[PDB]
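S.K.: Pasting a structure here, questions to come.
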Number of protein chains: 2
Amino acid sequence: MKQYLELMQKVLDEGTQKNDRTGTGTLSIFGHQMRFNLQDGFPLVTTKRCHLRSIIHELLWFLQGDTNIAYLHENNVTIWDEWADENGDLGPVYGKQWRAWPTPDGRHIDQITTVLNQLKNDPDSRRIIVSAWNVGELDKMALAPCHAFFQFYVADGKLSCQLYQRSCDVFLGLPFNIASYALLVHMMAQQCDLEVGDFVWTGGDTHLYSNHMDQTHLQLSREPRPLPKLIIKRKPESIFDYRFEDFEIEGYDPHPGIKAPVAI
Amino acid sequence: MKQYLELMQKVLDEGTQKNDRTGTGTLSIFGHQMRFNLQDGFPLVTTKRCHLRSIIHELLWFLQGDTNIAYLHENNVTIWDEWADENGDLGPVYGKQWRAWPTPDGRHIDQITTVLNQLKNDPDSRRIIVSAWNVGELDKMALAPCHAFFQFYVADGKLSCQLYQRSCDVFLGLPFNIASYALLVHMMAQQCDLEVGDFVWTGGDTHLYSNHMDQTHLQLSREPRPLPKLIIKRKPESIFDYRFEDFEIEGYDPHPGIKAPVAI
Ligand SMILES: C#CCN(Cc1ccc2[nH]c(N)nc(=O)c2c1)c1ccc(C(=O)N[C@@H](CCC(=O)O)C(=O)O)cc1
Ligand SMILES: C#CCN(Cc1ccc2[nH]c(N)nc(=O)c2c1)c1ccc(C(=O)N[C@@H](CCC(=O)O)C(=O)O)cc1
Ligand SMILES: O=c1ccn([C@H]2C[C@H](O)[C@@H](CO)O2)c(=O)[nH]1
Ligand SMILES: O=c1ccn([C@H]2C[C@H](O)[C@@H](CO)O2)c(=O)[nH]1
């Protein structure tokens, strides 16, 4: 898509070369925002074939409050493999924080139930937020949260969402993150009987890895096609019981997949 | 300032009317970003006169870990009085989260000295973050954190910072919030022997209150003046040892002050 390809070109034209924790090397910029009107289509990139079943299984895994890759393995999704301990655990990452933020006093906060109840009982609230940046638990995590903090907003019957992503792999992780959160806004709007508005993406250290330069140049020479449409086949009795079968994308015609080395 | 007056005009041209917890009513946009190059000048608005005293004393108060207004009273700062209880207390707001975020197991994390240690030993980290958004303590706070989350970045010997502000009173609070953070970026750069880079402001619910519209069009009819210059007269032993007198603003020639009521 055009917003995405523009950001790729901006990192190649303006990026500063940095040494990163993996010793791979990076071209980097700081501070970027992009806006996706969800009325205009599902923001799934078309200049390379994205694999939607990993995106939706990971999100359903987050909403169930789970931090073990077993569910993901039952569904053949491999994305979290090299960050899990010998027992399949990643520590209190996203799922644990969304569904059960631990207080110092033993209790737990369910930020997703809280956000649902806010959108239904108080839509004008300027605090409809969920954070995964639990400073008291970052130590205990296999990886610190990249998509750290997000906020929902309602205006004329429409639900918007803004993500703060502190660390972004433009070639590999960012297509995956945009579609994952656009999916969540569609699920939330359906449970809350609202229309979809904008998905706003804001990034911190926004970067392209040195060994992704050829892959980037190939994608950057491809023309963006029309965006797909997301069909949610049934309306579940809560945001905690959607299943892989409920989601469909008509009109998705992408360019070939493009393989790229993952950095660990 | 140019960026600032452009934002006021954007929420006027594109904002939608919203009801809010204070009952006052607001014009509102969601999702905005702007960049202040701190090498160009200190970003203190010139289209109306701003009170530096309260900005500097509130930052110094935050950095001490203090959440009681007694300090602010010893210095004639009354900006936090409406929210403070009978004992001068605001609950675990900014100062406490910044200096002593409580973990699930007894511990307390000082996010400011962690950030200083990362800028010295690891300035290319993508994790140099301070969060005030402690989900576990929100209900003990006088008010939920508006300037909620921020991130530092280093590139060509320069320190940059991006703030996510979830709720923003564009007329009354935002002049205060960008001078406060630009000041923190100069204090941090001075401590780490870095030069100043960019302050990136990102807003969630960015708004103008209904009873601020004539003041806003009044300000908006004024040409921005030359941006002031910050002179720090001393290099203290630590970020916690700065004093009001160490800072001098040079060349601040603002248009007349404009009074406006605070929403409850
Ligand atoms: C973001 C996020 C979640 N994640 C987690 C995650 C964890 C560590 C990371 N590390 C690095 N260096 N980059 C990433 O983008 C990244 C992403 C993902 C993990 C892998 C792929 C990936 O390699 N994508 C391939 C194949 C995926 C598939 O078969 O579906 C692709 O071609 O798209 C995508 C997302
Ligand atoms: C942001 C922040 C901290 N705060 C805290 C804070 C708390 C609640 C709020 N509530 C509302 N509705 N708007 C705010 O901007 C706001 C700000 C402030 C509080 C008061 C003033 C204020 O009245 N301003 C000056 C007027 C002139 C000037 O701007 O210089 C004053 O009289 O002191 C500014 C900042
Ligand atoms: O959801 C995610 C997770 C990780 N990353 C990137 C950030 C950095 O490049 C590396 C490790 O966090 O993978 C993303 O872009 N998105
Ligand atoms: O740092 C601050 C604190 C408060 N506000 C505004 C937000 C909202 O309009 C009201 C209450 O949080 O005051 C700001 O803009 N900045």
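This deposition comes from X-ray crystallography, 2.1 Å.
Cβ coordinates come from backbone N, Cα and C, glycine included.
Look at Swiss-Prot and you will find B:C146 tagged as active site, nucleophile. Swiss-Prot lists B:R21, B:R126, B:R127, B:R166, B:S167, B:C168, B:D169, B:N177, B:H207, B:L208, B:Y209 with the feature dUMP binding site, giving experimental evidence as the kind of evidence. Marked as (6R)-5,10-methylene-5,6,7,8-tetrahydrofolate binding site by Swiss-Prot on the basis of a large-scale study or a structure entry: B:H51, B:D169, B:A263. Swiss-Prot lists B:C50 to Y among its mutagenesis entries, and the accompanying note reads: Shows 0.2% of wild-type catalytic activity, but substrate affinity is not affected. Record note (Swiss-Prot), mutagenesis B:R126 to E: Shows 2000-fold decrease in catalytic activity and 600-fold decrease in affinity for dUMP. The unchanged residue is displayed. Among the mutagenesis results in Swiss-Prot, B:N177 to A has the note: Shows 200-fold decrease in catalytic activity, 20-fold decrease in affinity for dUMP, and 10-fold decrease in affinity for mTHF. The residue drawn here is the original one.
Mind mapping these onto the model and telling me what they sit next to?
M.R.: Here the Cβ of B:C146 (active site, nucleophile) has 20 other Cβ atoms within 10 Å, regardless of which shown protein chain they belong to. In three-state terms derived from DSSP, B:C146 (active site, nucleophile) belongs to neither a helical nor a strand segment and is classed as coil.
Its Cβ taken as reference, B:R127 (dUMP binding site) is surrounded by 21 other Cβ atoms within 10 Å in the chains shown.
DSSP assigns B:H51 ((6R)-5,10-methylene-5,6,7,8-tetrahydrofolate binding site) to coil, not to a helix or a strand. Here the Cβ of B:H51 ((6R)-5,10-methylene-5,6,7,8-tetrahydrofolate binding site) has 13 other Cβ atoms within 10 Å, regardless of which shown protein chain they belong to.
Within 10 Å of the Cβ of B:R126 (mutagenesis position) there are 23 other Cβ atoms, across all protein chains.
Taking all protein chains in view, 18 other C-beta atoms sit within 10 angstroms of the C-beta of B:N177 (mutagenesis position). According to DSSP, B:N177 (mutagenesis position) is assigned to a helical segment.
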S.K.: Give me the CA-CA distance between B:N177 (mutagenesis position) and B:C146 (active site, nucleophile), in Å, as a whole number.
M.R.: 10
S.K.: For the recorded positions B:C50, B:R126, B:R127, B:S167, B:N177, B:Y209, which residues show a Cβ-Cβ distance under 8 Å to chain A?
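M.R.: Sorted by position along the sequence, the hits are B:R126, B:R127, B:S167.
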S.K.: Using a 10 Å radius around its CB, how many other CB atoms surround B:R21 (dUMP binding site)?
M.R.: 12
S.K.: Using C-alpha atoms only, work out the spacing between B:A263 ((6R)-5,10-methylene-5,6,7,8-tetrahydrofolate binding site) and B:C146 (active site, nucleophile) and round it to an integer in Å.
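M.R.: Spelling it out, the Cα of B:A263 ((6R)-5,10-methylene-5,6,7,8-tetrahydrofolate binding site) and the Cα of B:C146 (active site, nucleophile) are 14 Å apart.
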S.K.: Distance check, please: Cα of B:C50 (mutagenesis position) against Cα of B:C146 (active site, nucleophile), rounded to an integer number of angstrom.
M.R.: 20
S.K.: Which of the recorded positions B:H51, B:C146, B:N177 have a Cβ less than 6 Å from any atom of ligand 4?
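M.R.: Those recorded positions that pass the cut-off, since their Cβ is under 6 Å from ligand 4, are B:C146, B:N177.
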